[PDB]
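**Student:** Supplied in structure tokens, the structure appears directly below.
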Amino acid sequence: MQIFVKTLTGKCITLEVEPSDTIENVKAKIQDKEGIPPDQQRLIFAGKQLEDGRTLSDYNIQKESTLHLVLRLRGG
Amino acid sequence: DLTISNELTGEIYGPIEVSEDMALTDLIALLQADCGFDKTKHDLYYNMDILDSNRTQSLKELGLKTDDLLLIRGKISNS
């Protein structure tokens, strides 16, 4: 299935994932494309935060789900 | 798709639906209430810039679109 991840920069990225896919695995896909380290990647779906040690089905993430990727910046 | 992320407390809020006819101050009100934003002891980060007094333009003028995000920062060690 395909999901939609929107970054704070205003970018819509589509990622190919499965219902049994893990959040950490999704972060790896983001890291592989954007280059942003998984540690700085904070994924939120429908206001609910996603834990690395969880799966998509855990948060009821289905196809065409809109996720928000927040980057924990140390500086500002 | 209002993405409010208060990385000062690590609190993420739900996606709020915004409109062009919606007043900026109305949104700011919700921000100061729900999020806990403040126009005196807080800094509002809009996309990649700060909401300065010069930016008195409304939402439909600032450039709101399908993806609207507001970052709450400032406080002490940031401003």
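For this deposited structure, the header notes the method as solution NMR.
The backbone N, Cα and C atoms fix where each Cβ goes, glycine too.
For the mutagenesis experiment A:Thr7 to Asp, the note given by Swiss-Prot reads: Impairs ubiquitination by CRL2(KLHDC3) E3 ligase complex; when associated with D-9. Record note (Swiss-Prot) on the mutagenesis of A:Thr9 to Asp: Impairs ubiquitination by CRL2(KLHDC3) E3 ligase complex; when associated with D-7. A:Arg42 to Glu appears in Swiss-Prot as a mutagenesis experiment; the accompanying note says: Impairs ubiquitination by CRL2(KLHDC3) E3 ligase complex; when associated with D-44. Impairs ubiquitination by CRL2(KLHDC3) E3 ligase complex; when associated with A-72. Record note (Swiss-Prot), mutagenesis A:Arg54 to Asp: Decreases affinity for UBE2R2 in CRL2(FEM1C)-UBE2R2 complex. The unchanged residue is displayed. Here Swiss-Prot describes A:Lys63 to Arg as a published mutagenesis experiment; the accompanying note says: Abolishes HLTF-mediated polyubiquitination of PCNA. The note that Swiss-Prot attaches to the published mutagenesis A:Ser65 to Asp is: Phosphomimetic mutant that binds and activates PRKN. Swiss-Prot lists A:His68 to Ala among its mutagenesis entries, and the accompanying note reads: Decreases affinity for UBE2R2 in ECS(FEM1C)-UBE2R2 complex. Impairs ubiquitination by CRL2(KLHDC3) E3 ligase complex; when associated with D-44. Impairs ubiquitination by CRL2(KLHDC3) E3 ligase complex; when associated with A-72. Looking at Swiss-Prot, you'll find the mutagenesis A:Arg72 to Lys noted as follows: No effect on ADP-ribosylation, when associated with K-74. For the mutagenesis experiment A:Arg72 to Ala, the note given by Swiss-Prot reads: Impairs ubiquitination by CRL2(KLHDC3) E3 ligase complex; when associated with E-42. Impairs ubiquitination by CRL2(KLHDC3) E3 ligase complex; when associated with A-68. Experimental mutagenesis is annotated in Swiss-Prot for A:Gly75 to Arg or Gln, with the remark: No effect on ubiquitination by CRL2(KLHDC3) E3 ligase complex. Impairs ubiquitination by CRL2(KLHDC10) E3 ligase complex. According to Swiss-Prot, the mutagenesis experiment A:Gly76 to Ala carries the following note: Loss of ADP-ribosylation. Impairs ubiquitination by CRL2(KLHDC3) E3 ligase complex. No effect on ubiquitination by CRL2(KLHDC10) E3 ligase complex.
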**Student:** Determine, using Cα-Cα distances only, which of these mutagenesis positions is closest to A:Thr9 (mutagenesis position): A:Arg42, A:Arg54, A:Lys63, A:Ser65.
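**Tutor:** Sorting the mutagenesis positions by distance from A:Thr9 (mutagenesis position), the top entry is A:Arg42.
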**Student:** Of all the mutagenesis positions given, A:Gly75, A:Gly76, which residue's CB has the most CB neighbours within 10 A?
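**Tutor:** Per the Cβ count within 10 Å, the most buried is A:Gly76.
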**Student:** Do the mutagenesis positions A:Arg54, A:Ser65, A:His68, A:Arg72 include any whose Cβ comes within less than 8 Å of a Cβ in chain B, and which?
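**Tutor:** The mutagenesis positions close to chain B are A:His68, A:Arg72.
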**Student:** Could you tally the C-beta atoms, other than its own, that fall within 10 angstroms of the C-beta of A:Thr9 (mutagenesis position)?
**Tutor:** 12
**Student:** Using a 10 angstroms cut-off on Cβ to Cβ distances, just flag whichever of A:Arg42, A:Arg54, A:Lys63 is the loneliest among these mutagenesis positions.
**Tutor:** A:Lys63
**Student:** Taking the Cα atoms as reference points, how far is A:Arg72 (mutagenesis position) from A:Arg54 (mutagenesis position) in Å?
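**Tutor:** It is 20 Å, counting Cα to Cα.
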**Student:** Just how many other Cβ atoms lie inside 10 Å of the Cβ on A:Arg72 (mutagenesis position)?
**Tutor:** 12
**Student:** Whole-number answer please: how many Å between the C-alpha atoms of A:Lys63 (mutagenesis position) and A:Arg54 (mutagenesis position)?
**Tutor:** 17
**Student:** Looking only at Cβ atoms, how many others are within 10 Å of the one on A:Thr7 (mutagenesis position)?
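**Tutor:** Within a 10 Å radius of the Cβ of A:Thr7 (mutagenesis position) lie 19 other Cβ atoms.
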**Student:** Please determine which of the mutagenesis positions listed here (A:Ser65, A:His68) has the lowest count of neighbouring CB atoms within 10 Å.
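**Tutor:** Selected from the mutagenesis positions A:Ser65, A:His68 on minimum Cβ neighbours within 10 Å: A:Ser65.
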**Student:** Show me the subset of A:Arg54, A:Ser65, A:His68, A:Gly75, A:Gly76 whose Cα is within 10 Å of A:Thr7 (mutagenesis position); these are the mutagenesis positions I mean.
**Tutor:** A:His68
**Student:** For the C-alpha pair, I'd like the distance in angstrom between A:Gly76 (mutagenesis position) and A:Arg42 (mutagenesis position), rounded off.
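**Tutor:** On Cα coordinates alone, these residues lie 17 Å apart.
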**Student:** Measure from the CA atom of A:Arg42 (mutagenesis position) to the CA atom of A:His68 (mutagenesis position) and give the result in Å, rounded to a whole number.
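**Tutor:** Between the alpha carbons of A:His68 (mutagenesis position) and A:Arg42 (mutagenesis position) there are 8 Å.
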**Student:** Out of A:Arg54, A:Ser65, A:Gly75, point to the one nearest A:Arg42 (mutagenesis position) in space (Cα versus Cα); all of them are mutagenesis positions in the record.
**Tutor:** A:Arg54
